[PDB]
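Peer 1: The structure under discussion is supplied below as structure tokens; questions concerning it will follow.
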Amino acid sequence: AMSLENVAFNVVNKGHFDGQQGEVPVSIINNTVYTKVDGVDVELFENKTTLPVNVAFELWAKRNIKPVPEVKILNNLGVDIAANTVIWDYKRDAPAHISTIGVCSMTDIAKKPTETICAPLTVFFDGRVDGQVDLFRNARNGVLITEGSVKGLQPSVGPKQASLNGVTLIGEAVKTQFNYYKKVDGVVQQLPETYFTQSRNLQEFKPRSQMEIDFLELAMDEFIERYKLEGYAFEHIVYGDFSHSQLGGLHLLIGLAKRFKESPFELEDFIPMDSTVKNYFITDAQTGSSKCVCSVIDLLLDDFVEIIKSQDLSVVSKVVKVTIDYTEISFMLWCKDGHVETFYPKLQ
Amino acid sequence: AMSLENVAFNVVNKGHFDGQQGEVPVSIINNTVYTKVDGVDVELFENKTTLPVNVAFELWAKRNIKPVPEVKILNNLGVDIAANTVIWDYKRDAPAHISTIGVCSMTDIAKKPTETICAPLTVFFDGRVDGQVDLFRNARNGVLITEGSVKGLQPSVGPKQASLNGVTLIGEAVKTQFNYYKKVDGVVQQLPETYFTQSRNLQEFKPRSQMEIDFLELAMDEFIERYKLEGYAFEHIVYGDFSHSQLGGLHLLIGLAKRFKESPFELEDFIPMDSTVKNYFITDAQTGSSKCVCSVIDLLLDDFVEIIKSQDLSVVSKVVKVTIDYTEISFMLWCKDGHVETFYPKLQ
Amino acid sequence: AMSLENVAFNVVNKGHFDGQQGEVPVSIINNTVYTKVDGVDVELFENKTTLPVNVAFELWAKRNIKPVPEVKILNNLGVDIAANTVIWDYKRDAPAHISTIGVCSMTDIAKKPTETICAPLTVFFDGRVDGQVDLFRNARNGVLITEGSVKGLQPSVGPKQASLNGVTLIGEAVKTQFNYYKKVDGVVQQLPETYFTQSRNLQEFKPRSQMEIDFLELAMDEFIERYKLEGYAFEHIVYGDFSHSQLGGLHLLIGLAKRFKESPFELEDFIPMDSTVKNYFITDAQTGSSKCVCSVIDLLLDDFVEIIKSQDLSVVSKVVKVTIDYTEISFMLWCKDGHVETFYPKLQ
Amino acid sequence: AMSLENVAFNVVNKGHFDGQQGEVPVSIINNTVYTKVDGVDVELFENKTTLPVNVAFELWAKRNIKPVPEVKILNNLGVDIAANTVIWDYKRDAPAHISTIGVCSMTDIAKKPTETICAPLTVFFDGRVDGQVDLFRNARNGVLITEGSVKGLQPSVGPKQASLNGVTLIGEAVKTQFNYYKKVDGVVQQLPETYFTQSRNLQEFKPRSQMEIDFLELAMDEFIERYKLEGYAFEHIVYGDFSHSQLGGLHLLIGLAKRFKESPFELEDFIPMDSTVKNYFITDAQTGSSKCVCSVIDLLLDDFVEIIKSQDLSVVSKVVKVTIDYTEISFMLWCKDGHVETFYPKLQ
Amino acid sequence: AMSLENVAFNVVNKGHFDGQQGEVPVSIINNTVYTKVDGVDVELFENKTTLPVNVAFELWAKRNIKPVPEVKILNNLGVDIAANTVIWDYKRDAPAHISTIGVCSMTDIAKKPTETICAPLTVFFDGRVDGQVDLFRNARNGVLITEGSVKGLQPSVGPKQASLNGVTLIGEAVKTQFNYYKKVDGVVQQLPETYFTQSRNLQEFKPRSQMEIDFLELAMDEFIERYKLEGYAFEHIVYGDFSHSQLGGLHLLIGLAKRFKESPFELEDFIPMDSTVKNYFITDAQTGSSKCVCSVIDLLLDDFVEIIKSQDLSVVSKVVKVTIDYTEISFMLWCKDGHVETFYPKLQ
């Protein structure tokens, strides 16, 4: 018995859609859902999606309120749709996937993921939901997450962190470390060995290793010396070069996080979405040093150090491919006389 | 001589509507009022109400710029409309009442509160305005506020704080403590003995008593011991329980304010309006502990302590009714073997 | 080969319009430009202007990404249009000028500033662009900025600071100090001797002179005594008077910046645009002291002190005219028995 | 090199999209595409679809301008998408199918109908386009139309009429009679024996048989007598019954067209779309006789007469199923003592 | 004392803006101006322009309600703006010119046409308004219309018809034949010898000459024979050729009006604006014969006959330039062995 007034009743009384019966007066004005409370209209939801107001309302209301894989991870695995849930992209304030399976009448392509229509799509299955594991086994294309083992299937350990109601976190009171499984054209696929991004903010940045604690605490010449990083262009790549009109390096988030503490800067996030490599239009307030496309990756410093030190510095320029968040990240490695000049992740 | 271009003239030249004569070029695009300044369009107002753009503009312009009762208080007293003013709800960015009395042509139901049409409505009268007290005496239903005594009428002392241009404050340079009076079907009504909420923010929270200073300063086991709060589930009710997937207790704002200092958390205010009991969808960033409907009341700790200690802990579950902000707040009191288990305010 | 899909390609791949060939799928919904990335719509731009969505998109994309004069300065010089660029007003999130010259088909009045149509307009020329200086020489009305000397023309040294991608800054890695030149009806005009506003924020305020360091550090009676400011109403004019319902003085930004550190206050910027004199509707949270139109100017204290001390305190009230940011700022000077009572900049 | 400004260039210069190179200035306001002509904005297209303005613009521009099957026919055959064209539904002012195949970047699911994604969809193929017949032969699901024979496949002769730019017509200067072919799960399907609706206007109605010429020229009792239609409730079913508050019968278009010739009535088309059975809320201006759901089918009278005379009138009420426009139309047949009472098509 | 509520008062009470004092309650929702009448909102104006709702409202309200030159004529003469009036384009439901002179604050570039800003623009002056003739004499660029002679200036007799409140008519109770005068760079210009379009409707078409009365009454072969039009491709050019898929000829309105009398067709006016040559996407319902760009000109037959008979039929294809409505209309003349094949006006 699905209806606008019912979804709104659940939003008012329960915080989200919770299958409760009841109705509340609703009015729709300028991409906004309002409800009459004490004789006045109160804003329930402001549609920031490309779907009709009432549709987006229902999908938001019916969003997954448990720790779920970060959108970047799902996208990288080629997930097209979710089985009997809505993965809400809090970075875009919109559903992470266009269509649904047994969620809402206006967006559903099927009621069950077993319908012939779902076969060409990579359907996301949540092992924590009863019967979803068997649905993955029976689907032509899909991605499966589980808290534990799945009899017979070879697991891929995923990132430590998951998104819980927009908050990316490493679960203490909840489990955020899942086991990943993927199928392509009815065949289980062996996922690669991968590094994971840490998903940290510029402002609330915290080191996650001793070498990262040493980075923010120690001086430039001091840190390079301690971790034998001489001739690896750490000066340029990580810390940044603000001496000229075009901002030099500054491709690791830890680097941006150190500089932000000294003096602020504008980070124009011109493609606001979740991705392994982010591109920002940076402008330094102190210096005037700016760069239109500054590619930033949040790799744990120790991982970046392992990657850079694992390269052959004999050629002027080459493409270095690194498996990060289950996707191939192309990095440009620029060298000169056996030392690094620059090493930036590519946009792609 | 009321007009759009005149209201805009006053907004530009005086900050709000101030009865000044004059006009400025105005353009209306996408629920926004613009004015031409130095040959370009400057944004005067962005309509966030359910009223037409130009109407909301006028009501906002004509808002009360003196300390006025907080919307929660007015709503609790059953105020339907205001006499010859606009009470602006800064929490909703909209007028607190749908219709007006001698304010604007498009929203006025009457020019004067004495019109037969106003009789069934509880009209708000401001004693500080000449002739308003006599209008209350002559109205069938109403709420009156005064700075001082009203000959013959029995007063109800209101909260210490009032809202001045969106800022809730206890007046130093202005009076924010009013005397309340109410009429129902032409009869003066004796308002009840009530406790008042403190109307504090999560982030800019400040203790207002020694016991509240002791709460934020002292440790858990230390505070309970000092104020003889043993077996009153203060651990659960006030401080919060983040050990499991569902967040335990945390119903007093002072509690949320202590936790916010240690580690941040998301407070999803899903019904954004002013009320005695607020409901939030809380998610703890550190733990992963979350709760869809967490009812929060900002009572001065000493008042909450007086309320909890004034109860009979002999029965498993009962409804405890407390007069707060002139309304009956139903509280659920859960007990076991002569001690408290939990005590939360109900949504209602 | 100018098109929506191409502008969007450049925005995605390069951060702004950079003359690159290529196209990306674009969709236009509710004054917003979206692009399909990984099968979902991502928000590229939210039109906050009075121009059509796609037009504003192009003008924003084609904005000047070099340090440019602050909009207040350009407006004061009477600039109507810019030659072959877009000066973006980041304070209004809109183009600083209605029409363009060789930028966009929908807003262009001419392709080149030499067209007969441009003659009555004061066209902005950027000396740093090849051929622009000669275009100024040949234009009937205009404003020219250069980093260096222009053979034969008498220069006017401009402010130390410029706006770089919305950030107002004194350039270290870039030049922000330009030479100004102006033409009126084909004749070079001698610009006046002027003081410049410092363009500082309330929250990130920093002193720019010893006397300003002394202001924030020292006490009221202490500072007045040290800088011989007795009988200049510095108490009232700069620091502010919060004792009564109407807020007294507080017309210099440094004054507001000191008070903000002690206790916060609401600054309602009711005409959000860049100007030499700003008007705010101030409300003090601590006191309840408020004022609808509080005129605020950010003059370096030493400059304000030079201005106030340079006046004749013999008459009750007079208009004091001060050249600030190339415009005449009328100040009201109120006196009594050879001392100052108040000295505020006028709205105008 | 697909772009908004190019599509608009083709619309202006050629009438629709015709692969021509060039651009025109375009502005998007509301849900309307405008172009600057002689310095003013001219309306090119008003988006009446649920797709973004610029997307719908492109699909409209890229519509099929040849005689194509009427949307009702395609829907009845279960067509989901069209191969390398856009079938425009002029009754809904929107594309007849949500997604496209090699038409537009924002709606394309595939570039070619051979992609694995298209397999579950019934793809429409136009034999008149080179290589489309062979694409049908290799597609899993599909509908094919041809002007002539297809080696090996058994044809189904379709309706005499087709829609040419919104005009439903029987082609004289063009061919509108096609041969239909259908595939389901890789198997050619033998289409049923069907009657076709005539797709006539109530206003511009033209008889297509002698019995229709007789119906319009002759009197009621006269016609019934000539074509031996006694006891077949023709008076009720075909001509209307306006004697009571609820309008009796009037289910055949010729009947409506005859009444309209005499007295006009209101036909509220509450589900505006193309269908075999249409439902109207009729209100007769002469009599005041009205009916909420009056199901109307435009069958050639001779066909209706063949259908009604081919029934068993022994039972009070039964469902009569008639193959019309390749779909099963359920008709309710109401009888009494061996004669007809009423016979209406079901809405569904 | 110009304001929204005043303009609306005049619209309600007087039909348009008539300088009357008074105000009416107005509400603006979407792009529509409403007024409260008997307690309900009544639609005054639906903005179909690219200007803000309230601005377009004022310009519409302030439109010229006297017979004025048809927009096509003004455009052809290169009129950019009108002096102290608004010429409303009823074909576009928008003002014919972007800016105004002493009409509305939001669109005015000047208060009087004598301002230096107006000099580069061709300003329209109406001789029937006091002092306008003298303003033309002193303006640098302009177009003047008068009912009578102007001392010293040589007149150009204009079309017989003018637009009176959207109705194009030859005045009986009013004068619609004006005298045209034009100035370019301060010099009076001698306007060319021109033919005029008749500006007739396809539906309400009326013959304006005996040869037009003969065209409509007589048969094809009959007419051609009577007016010695053999070998001038009249059959093709004037009457249509509906025998093939692409509609042949049909470039003269009288020809369309004759066909429409017999069989109806769809005329898709894809560039809805006033022009000398109109382009339609025609689809003949009888034959199915269609053409994307069918250029149609409404020339009095006798004029067309004079034009075609005045050509040299010796070359296969050439551009024939005809002065129509003061502009050069390029016509394509296609010939073969001394006779005409086709002769169509060019779209451009």
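All residue numbers here begin at 1 and follow the chain in the order shown.
Using N, Cα and C of the backbone, Cβ positions are placed for all residues, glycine too.
Annotations for this protein, taken from Swiss-Prot, read as follows:
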- C:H236: active site, proton donor (ACT_SITE)
- C:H251: active site, proton acceptor (ACT_SITE)
- C:3-63: domain 'Nsp15 N-terminal oligomerization' (DOMAIN)
- C:64-189: domain 'AV-Nsp11N/CoV-Nsp15M' (DOMAIN)
- C:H236 to A (Swiss-Prot position 6686): Complete loss of NSP15 endonuclease activity (MUTAGEN)
- C:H251 to A (Swiss-Prot position 6701): Complete loss of NSP15 endonuclease activity (MUTAGEN)
- C:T114 to I (Swiss-Prot position 6564): In strain: Omicron/BA.2, Omicron/BA.2.12.1, Omicron/BA.2.75, Omicron/BA.4, Omicron/BA.5, Omicron/BQ.1.1, Omicron/XBB.1.5, Omicron/EG.5.1 (VARIANT)
- C:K261 to R (Swiss-Prot position 6711): In strain: Kappa/B.1.617.1 (VARIANT)
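Can you tell me where each of these features sits in this structure?
Peer 2: Same-chain residues at least 6 positions away in sequence with a Cβ under 8 Å from that of C:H236 (mutagenesis position) are, in sequence order, C:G248, C:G249, C:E341, C:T342.
In the structure as shown, the Cβ atom of C:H251 (mutagenesis position) sits within 10 Å of 22 other Cβ atoms.
Sequence-distant neighbours of C:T114 (variant position) (same chain, 6+ apart, CB under 8 A from its CB) are C:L135, C:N138, C:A139.
In the three-state DSSP reading, C:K261 (variant position) counts as helix. Its own atom aside, the Cβ of C:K261 (variant position) has 10 Cβ atoms within 10 angstroms in the protein chains shown.
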Peer 1: At the Cα level, what's the spacing in Å between C:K261 (variant position) and C:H251 (mutagenesis position), rounded?
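Peer 2: C:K261 (variant position) and C:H251 (mutagenesis position) have their Cα atoms 17 Å apart.
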Peer 1: Per DSSP, what is the helix/strand/coil residue tally across the domain 'AV-Nsp11N/CoV-Nsp15M' (C:64-189)?
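Peer 2: The counts are 16 helix, 40 strand, 70 coil.
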Peer 1: What three-state class does DSSP give C:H236 (mutagenesis position)?
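Peer 2: DSSP assigns C:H236 (mutagenesis position) to helix.
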Peer 1: Going by DSSP assignments with H, G and I as helix and E and B as strand, what are the residue counts for the domain 'Nsp15 N-terminal oligomerization' (C:3-63)?
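Peer 2: Helix/strand/coil tally for the domain 'Nsp15 N-terminal oligomerization' (C:3-63): 20 helix, 18 strand, 23 coil.
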